[PDB]
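Only one structure is covered here, and it is reproduced in the block below.
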Amino acid sequence: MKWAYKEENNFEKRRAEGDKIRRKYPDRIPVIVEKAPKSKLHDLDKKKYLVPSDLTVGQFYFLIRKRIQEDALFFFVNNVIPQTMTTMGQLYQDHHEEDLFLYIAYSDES
Amino acid sequence: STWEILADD
């Protein structure tokens, strides 16, 4: 999967922003959210989120679903589906990339 | 586009 955010911004640009966000938002987790390319679901135009580190994956599903519009929704992070009760702070620690961002893909199929 | 604070403090 290629991420529009990464096609638009090279590593220098992403890491510079990740450095700044981590300094100014210690309490929050930066997340880039994009649709798996072959999913029939609606594509998300607003893809950059700063979420409380104590928010859980399941709370994030609820908020993202609210922006995506009978269909199943699954998150993939580094090719695994996270547990809904995991906090976004823990998910970030385990899954963030070296630009200091967390990338979550979503699809209608497991 | 602009980063989006999601959910209140």
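Following Swiss-Prot, chain A shows residues 1-69, 73-113, kept in their order.
Determination method: X-ray crystallography, 1.6 Å.
Yeah, the Cβs are placed from backbone N, Cα and C, and that goes for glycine too.
Counting every protein chain shown, the number of other Cβ atoms lying within 10 Å of the Cβ of A:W3 (mutagenesis position) is 15. One mutagenesis experiment named in Swiss-Prot is A:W3 to G, and its note says Does not rescue the protein aggregate degradation defect in the lgg-1 bp500 mutant.
Proximity of A:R28 (mutagenesis position) to non-local residues of its own chain (separation of 6 or more, Cβ distance below 8 Å) is seen for A:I21, A:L50, A:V51, A:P52, A:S53, given in sequence order. Annotation note: A:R28 (mutagenesis position) sits in a strand segment as assigned by DSSP. Under its mutagenesis annotations, Swiss-Prot gives A:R28 to C the following note: In bp523; abolishes interaction with sqst-1 and impairs the interaction with epg-7, sepa-1 and unc-51. Defective degradation of sepa-1- and sqst-1-containing aggregates in embryos. No defects in lipidation or puncta formation.
One entry in Swiss-Prot concerns the mutagenesis experiment A:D102 to A. Its note says: Defective degradation of sepa-1-containing protein aggregates in embryos. Look at A:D102 (mutagenesis position): DSSP puts it in coil. Taking a C-beta cut-off of under 8 angstroms and a sequence separation of 6 or more, A:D102 (mutagenesis position) has the following same-chain neighbours: A:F11, A:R14, A:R15, A:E17, A:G18.
Counting every protein chain shown, 19 other Cβ atoms lie within 10 Å of the Cβ of A:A108 (mutagenesis position). For the published mutagenesis A:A108 to V, Swiss-Prot gives the following note: Does not rescue the degradation defect in the lgg-1 bp500 mutant.
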Spatial separation of A:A108 (mutagenesis position) from A:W3 (mutagenesis position) - C-alpha basis, Å: 9
Cβ under 8 Å to chain B, applied to mutagenesis positions A:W3, A:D102, A:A108: none
Euclidean Cα distance (Å) for gap endpoints A:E73 and A:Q69, 3 residues missing: 10
